[PDB]
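What follows is a set of notes on a single structure, which appears directly below.
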2 protein chains.
Amino acid sequence: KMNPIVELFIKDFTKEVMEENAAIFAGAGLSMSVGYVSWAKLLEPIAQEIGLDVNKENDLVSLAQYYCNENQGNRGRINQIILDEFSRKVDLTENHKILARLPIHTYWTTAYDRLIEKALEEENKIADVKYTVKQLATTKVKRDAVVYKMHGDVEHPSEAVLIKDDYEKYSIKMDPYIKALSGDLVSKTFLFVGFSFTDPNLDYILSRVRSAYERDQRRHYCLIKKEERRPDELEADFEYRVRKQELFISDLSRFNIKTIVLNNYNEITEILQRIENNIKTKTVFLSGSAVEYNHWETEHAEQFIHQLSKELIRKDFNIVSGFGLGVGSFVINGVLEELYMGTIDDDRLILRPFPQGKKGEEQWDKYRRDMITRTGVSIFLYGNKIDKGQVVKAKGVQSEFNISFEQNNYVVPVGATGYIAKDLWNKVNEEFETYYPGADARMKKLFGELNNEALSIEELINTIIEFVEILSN
Amino acid sequence: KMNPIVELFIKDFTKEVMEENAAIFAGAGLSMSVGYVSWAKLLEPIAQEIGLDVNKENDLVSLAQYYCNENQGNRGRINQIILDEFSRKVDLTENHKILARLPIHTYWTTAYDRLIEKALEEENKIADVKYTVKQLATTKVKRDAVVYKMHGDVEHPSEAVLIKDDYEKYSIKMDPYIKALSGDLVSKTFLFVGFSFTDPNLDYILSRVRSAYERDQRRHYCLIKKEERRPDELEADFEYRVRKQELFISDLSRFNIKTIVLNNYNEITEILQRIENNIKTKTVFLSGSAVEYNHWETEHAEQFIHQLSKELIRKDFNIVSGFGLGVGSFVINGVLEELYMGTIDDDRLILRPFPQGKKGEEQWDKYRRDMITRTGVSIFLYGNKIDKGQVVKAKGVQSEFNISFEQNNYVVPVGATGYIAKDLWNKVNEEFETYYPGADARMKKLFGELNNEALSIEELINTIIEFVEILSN
Ligand SMILES: O=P1(O)OC[C@H]2O[C@@H](O[C@H]3[C@@H](O)[C@H](n4cnc5c4ncn4ccnc54)O[C@@H]3COP(=O)(O)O1)[C@H](O)[C@@H]2O
Ligand SMILES: O=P1(O)OC[C@H]2O[C@@H](O[C@H]3[C@@H](O)[C@H](n4cnc5c4ncn4ccnc54)O[C@@H]3COP(=O)(O)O1)[C@H](O)[C@@H]2O
């Protein structure tokens, strides 16, 4: 768990992303942990050429402009520097991979590198990268996300926004990008990551949006790390910097941009992981097959499964089922009862009955893996089939459990149902920290209660629902 | 004399002002020597309220914005502060008076005080002050200059541009002022005095003009004082500041704004005085009356006066004559010969014959004073009339000389012509430093040669012309 402000932000932004109305605004700071050297370090020889010192200079745009002025406006050196630095092959950080995995269809970047593009490519996602006005007129077919590199690309250094002339001519040359960013800011919920909010173009666009929409501006989010006490600095200077950052944060709200203050930069990764987990765990994989329903009678167990599926649908969960013999019909009935109040939404219930025959069993493993990949939580019930006239614990449920563990999915074996479910519950309880690291007391209590045969249908269903909810929320 | 760069700027800007195509852009720094306390000093309690320190802050606009943010956007305190400070009664500095005396019809000010307006009022000039969009639609009749207070007026503190919100909404609210300033920058030659070129609105306007006109931007001038070594600073920091200022100066050239580097702020007053002197001394008051032309014959002296007036007209001088008996006709003939090559331009020759009779002599003194006020250089020739049949040295020429001295006009008595002119030359040579303080060797030689009877017409005329030119140029 994190700070209550962080928890509220995680809930709200997960809600925004699940509606596919969220955009990510990534600054250069999101790529400073990857391995690219700092822009000030690159400009250090540039500053030394014109007799300045990059450490004593805070406005690097004016520094680059001065360098260009000293060379009759020529940018060849700076173009070569940025091409040499930001085109290097660097391993992607976890933040880029998580952002690629999230269902985010809009990225706006002020960085010249192609880390977002590579992260989207490695997720088998089609990325429509735009850094030219002409490129706005063409859309890639079946694209997953669109990346607006509003400061240019690394492979086109001459069109990168680096000097004051570029910023001064941006409003004329790149006006369609300004219009697109204004439309996204008024129509989408943005998350600013790695952005210092010192960019003149972004200040201009935000001021225009504020002038247009007054107090009815759309709420956006930013992630900013708190000020850290430098070794040379004194306590008074640190407190002054903290107060300055607080005043900076309120001016941002002047633009209806709420700032989340983070202790360190790994909290960005933690927040992204939490959002990804909240999105992924909303889909539950219901597994099991039952000819004999352990201690419970047939009708009682059927009603239990029906009401469990109805509660899962009611709690805004998407059920994926393999249509196991003896369990599939009743989860289908529960979903139908919950939804027919109507049509079957494709997202709420995904049914994947296994092909029957010799041909089907060849691809059964890949079918099972594809079915499980859609989910983030696996729920196992019973696990008994009939082979030679006798009830024998099934083997498909064990394979599903193995696949779920290999995919880092949460496993919720209900031991009260018995058979392979009870075996899996015993296995999980044998090594609880391996499957649920850092579990709370309530989580342990719910997991232990999952193997209670004295619970009624309602009590067991409520225990399962609460366990799945604390896993997801 | 000043630096050759300063001399070239003085010549070029005097040429621009004499064509009435010059405008003055005055910053707040032009009013910092008058007695108004610094804006940082005013914001010091404002900074202390929000927990900041105005000495550690450089962007006071952001400081005021932070204060407004801490008070729900209320500006009452800042409005009261600026109204209390900049509405005080302060004596005008010499710069404002000189600028008011110059034939400049366009002022653009970022200061809220009314020092330019008061300076124009004290010169009996009609000033059309504009700080509202509506005021642009009305023009004062017979106005001498128009003052655009583009950051608001002191008497309207709520509309002053002080905080970041004002700068962000300036491009929408005060767009007509932006258009007017762009038109003036492309149609008039500006002189920036007291301006630090750190104003976002001026940067935006200059960037737009540059984007519109590329390398064909009109040349403008700025006056900037060089960096001074602070007592606490080291030599390396001073050299770094000097280099930073040099880079700042070349960037302004990016906007075709040439910067004149001044050792101190009194050089602004010196430059303004030099421009005023160059404008004022271009009008010469030709005085004298002659019945007997000393040693020279009548025809010889008439030809001398004719050619002297022709040379004065040829050297771009405007002649004002009282039509004295024996001198007026021949200066008129010289002007006519120089101009009829055509019509008599009203500026080139102003003729003020004295009224004859008892009624005229009552107002003769005011007539003489008004006639002399139009000029900056007085040239005296002969000075002899006839009263009772005998040649007697005149008394009107002495009154003219007294009026010229009282108005601080340069006096050029030609002693070779004799009579009152010789008496005046002797009086000037008696106390030469009183009339020509800091005179060079060439000026003294020319003044001494002015009383040489051995010179021909051409030599004496050339001596007079060179003396008047070194007085003017
Ligand atoms: O019980 P298990 O070991 O694992 C159970 C899991 O598997 C999947 O459902 C089973 C099974 O109910 C279904 N099935 C239905 N009718 C027959 C049949 N399979 C073989 N038959 C021979 C004659 N009639 C049948 O075929 C799936 C594959 O077979 P297994 O994976 O071996 O089944 C679910 O997702 C369930 O979670
Ligand atoms: O010579 P001065 O002492 O000074 C000379 C200066 O004055 C002005 O011209 C004189 C003078 O030429 C003119 N004037 C012409 N004709 C007569 C006459 N004045 C009296 N008259 C009586 C009978 N007929 C005349 O009347 C101006 C006033 O008379 P004064 O100032 O006394 O003339 C110039 O600017 C000259 O520079």
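Following Swiss-Prot, chain A residues are numbered 2-342, 345-476, in order.
According to its header, this structure was worked out by electron microscopy, 2.8 Å.
Keep in mind that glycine also has a Cβ here, set from the backbone N, Cα and C atoms.
The NAD(+) binding site annotation in Swiss-Prot covers A:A23, A:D114, A:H152, and the record cites similarity to another entry as its basis. Experimental mutagenesis at this site is recorded by Swiss-Prot as A:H152 to A, annotated: Loss of NAD(+) hydrolase activity, does not oligomerize correctly. Look at Swiss-Prot and you will find A:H152 tagged as active site, proton acceptor, backed by a curator's inference. Summarising the annotation, Swiss-Prot assigns 3'cADPR binding site to A:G289, A:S290, A:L326, A:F357, A:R371, A:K388, A:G399, A:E403. One mutagenesis experiment catalogued in Swiss-Prot, A:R371 to A, is accompanied by this note: No resistance to phage SPO1, no oligomerization in absence of signal, a little bit of dimer seen in response to signal.
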| message | In whole Å, how far does the CA atom of A:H152 (mutagenesis position) lie from that of A:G289 (3'cADPR binding site)? | response | 53
| Same-chain residues at least 6 apart in sequence whose Cβ lies under 8 Å from A:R371 (mutagenesis position) | A:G323, A:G399, A:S402, A:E403, A:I406
| said: Quick check for the class: what is the C-alpha distance, in angstrom and rounded, between A:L326 (3'cADPR binding site) and A:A23 (NAD(+) binding site)? | reply: 40
| request: Express in Å, rounded to the nearest integer, the largest CA to CA distance found among the NAD(+)-binding residues A:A23, A:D114, A:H152 named in the record. | output: 22
| query | So which of the binding-site residues A:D114, A:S290, A:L326, A:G399 sit close to ligand 1, that is, with a CB under 6 Å from an atom of it? | reply | A:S290, A:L326, A:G399
| query | How many Å lie between the Cα of A:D114 (NAD(+) binding site) and the Cα of A:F357 (3'cADPR binding site)? | reply | 45
| query | So which binding-site residues out of A:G289, A:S290, A:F357, A:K388 end up within 10 angstroms of A:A23 (NAD(+) binding site), measuring C-alpha to C-alpha? | reply | none
| message | Would you identify which of the binding-site residues A:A23, A:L326 has the most other C-beta atoms lying within 10 angstroms of its C-beta? | response | A:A23
| said: List every residue in the same chain as A:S290 (3'cADPR binding site), at least 6 positions away in sequence, whose Cβ is under 8 Å from its Cβ. | reply: A:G325, A:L326, A:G327, A:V328, A:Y385, A:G386, A:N387, A:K388, A:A397, A:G399, A:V400
| note | Same chain, |i - j| six or more, Cβ under 8 Å of A:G289 (3'cADPR binding site); the result in sequence order is A:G325, A:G327, A:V328, A:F383, A:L384, A:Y385, A:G386, A:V400, A:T420, A:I423, A:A424
| note | Excluding A:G289, A:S290, A:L326, A:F357, A:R371, A:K388, A:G399, A:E403 themselves, the 3'cADPR site's Cβ centre has within 8 Å the residues A:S288, A:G323, A:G325, A:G386, A:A397, A:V400
| Cβ neighbours of A:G399 (3'cADPR binding site) where a neighbour is any other Cβ within 10 Å | 18
| If you skip the near sequence neighbours and keep only those at least six away, which residues in the chain come within under 8 angstroms of A:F357 (3'cADPR binding site), Cβ to Cβ? | A:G323, A:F324, A:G363, A:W367, A:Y370
| task | Go through A:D114, A:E403, the listed binding-site residues, and name the one with the sparsest Cβ surroundings, counting other Cβ atoms within 10 Å. | result | A:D114
| Near the Cβ of A:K388 (3'cADPR binding site), how many other Cβ atoms are there if near means within 10 Å? | 21
| task | State, in Å as a whole number, the widest CA to CA span among the 3'cADPR-binding residues A:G289, A:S290, A:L326, A:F357, A:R371, A:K388, A:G399, A:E403 given in the record. | result | 18
